[PDB]
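Visitor: Handing you this structure, nothing more for now.
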Amino acid sequence: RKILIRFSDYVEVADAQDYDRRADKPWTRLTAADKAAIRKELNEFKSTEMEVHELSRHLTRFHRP
Amino acid sequence: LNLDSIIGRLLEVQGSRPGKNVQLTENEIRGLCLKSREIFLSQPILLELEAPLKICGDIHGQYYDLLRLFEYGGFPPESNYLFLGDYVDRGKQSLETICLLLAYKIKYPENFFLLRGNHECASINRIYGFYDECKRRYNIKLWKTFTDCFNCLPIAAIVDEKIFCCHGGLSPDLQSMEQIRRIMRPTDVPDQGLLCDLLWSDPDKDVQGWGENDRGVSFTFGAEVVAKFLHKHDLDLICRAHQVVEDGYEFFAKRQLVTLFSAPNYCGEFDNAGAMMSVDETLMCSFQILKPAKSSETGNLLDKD
Ligand SMILES: [Mn+2]
Ligand SMILES: [Mn+2]
């Protein structure tokens, strides 16, 4: 099969910004109860508020509380 | 919508200390969401794009790196762009990041494109940082507005009938491109099926066919799957994102697939470069990298046990 794509043999490199990229990890501070409440919150949000096309309702991702 | 003012304020922090926030109003951000959502719905869910284009992988709220990437590649509309998703979560400035990308989609709707990553859905970005960032700076209702916008993002793109682009990867349920075109928006991302896989799957050199994915979601796929897919659809390359790679790009299956990752020094925990792939009008593909001078894989945290 004929292939059209080709790749350059030379990559351009420059220096990334030098700064502190560390970020908070809120998902490490979830108790079992917090997770249950988030599952419930998401379920209620997707059941009552989040608009979804009629032909895509089967794709909405619900959680087991 | 005061679009030009918004863009100028977003870009103004370029000369500033990293991490300076941009003070957009709630109503400005809502407008970015609503106007971009309309444009996403007016364009196909499977984009058909033409080179020249620069293609970028994950950003994850690393706003100062996004600014650097545009400085390096050319600020819109000097170059056309396609981003492969994962704009939010797991970085410090998801809001500025997504607001600039939505602003450029509205300003340059035929020259600037955004695909959906697995973090552009409610269940994932509820927990990996975006909801909390919205709540701190604005309110939960604004996060719900973002969700409505994300639920309308396109899912894949084909560049010049030859490069198939998506966030995650292939699916055992992908037999025809019409199956992508038939997906109706707004939609959530399901926990399994074609739309899940396009946003979640990974290549694996040791899998023959389809395998389990240790994210707890979707599949892995082998090199032979890639080769058969390209041959069936007369494509030359799969271009995807979704995994940190040391040089910002990494080939798979004798260069039949490439992974792009555009957030250097990801989360301050990895020593990777961020890359973009520039495709010229002759379909010559080149890489521009910004190099610093599984822990990183999002999985099934909220639902496992
Ligand atoms: Mn990612
Ligand atoms: Mn991802």
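Think of each number as a place in line: the chain as shown, counted from 1.
Cβ coordinates come from backbone N, Cα and C, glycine included.
Pulled the feature table from Swiss-Prot, pasting it below:
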- B:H119: active site, proton donor (ACT_SITE)
- B:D58, B:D86, B:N118, B:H167, B:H242: Mn(2+) 2 binding site (BINDING)
- B:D58, B:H60, B:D86: Mn(2+) 1 binding site (BINDING)
- B:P44 to R (Swiss-Prot position 50): Promotes SMP complex formation (MUTAGEN)
- B:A51 to P (Swiss-Prot position 57): No effect on SMP complex formation (MUTAGEN)
- B:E178 to A (Swiss-Prot position 184): Promotes SMP complex formation (MUTAGEN)
- B:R182 to A (Swiss-Prot position 188): Abolishes SMP complex formation (MUTAGEN)
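Show me how these features fit into the shown structure, please.
Guide: On its own chain, B:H119 (active site, proton donor) has B:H60, B:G85, B:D86, B:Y87, B:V88, B:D89, B:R90, B:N125, B:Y128, B:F130, B:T298 as residues at least 6 apart in sequence with a Cβ closer than 8 Å to its own Cβ.
According to its DSSP assignment, B:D86 (Mn(2+) 2 binding site) is coil.
Counting every protein chain shown, 13 other Cβ atoms lie within 10 Å of the Cβ of B:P44 (mutagenesis position). The DSSP secondary structure for B:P44 (mutagenesis position) is coil.
Secondary structure at B:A51 (mutagenesis position), taken from DSSP and collapsed to helix, strand or coil, is coil.
Remark: B:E178 (mutagenesis position) has no non-local neighbours by Cβ distance under 8 Å and separation of at least 6 in sequence.
When secondary structure is read from DSSP and collapsed to three states, B:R182 (mutagenesis position) falls in the coil class. Neighbours of B:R182 (mutagenesis position), defined as other CB atoms within 10 A of its CB across all chains, total 12.
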Visitor: Give me the count of other Cβ atoms within 10 A of the Cβ belonging to B:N118 (Mn(2+) 2 binding site).
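Guide: For B:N118 (Mn(2+) 2 binding site), the 10 Å Cβ neighbour count is 26.
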Visitor: What does the structure give for the C-alpha distance between B:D58 (Mn(2+) 2 binding site) and B:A51 (mutagenesis position)? Integer Å is fine.
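Guide: Computed Cα spacing between B:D58 (Mn(2+) 2 binding site) and B:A51 (mutagenesis position) is 21 Å.
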Visitor: Given the mutagenesis positions B:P44, B:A51, B:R182, which one's Cα is the least distant from that of B:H167 (Mn(2+) 2 binding site)?
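Guide: That would be B:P44, nearest by Cα distance.
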Visitor: In sequence order, what residues of the same chain, 6+ apart, have a Cβ less than 8 Å from the Cβ of B:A51 (mutagenesis position)?
Guide: B:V159, B:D160, B:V279, B:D280, B:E281, B:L283
Visitor: In DSSP terms, helix, strand or coil for B:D58 (Mn(2+) 2 binding site)?
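Guide: DSSP call for B:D58 (Mn(2+) 2 binding site): strand.
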Visitor: Count the other Cβ atoms sitting within 10 Å of the Cβ of B:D58 (Mn(2+) 2 binding site), across every protein chain shown.
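Guide: 30, counting other Cβ atoms within 10 Å of B:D58 (Mn(2+) 2 binding site).
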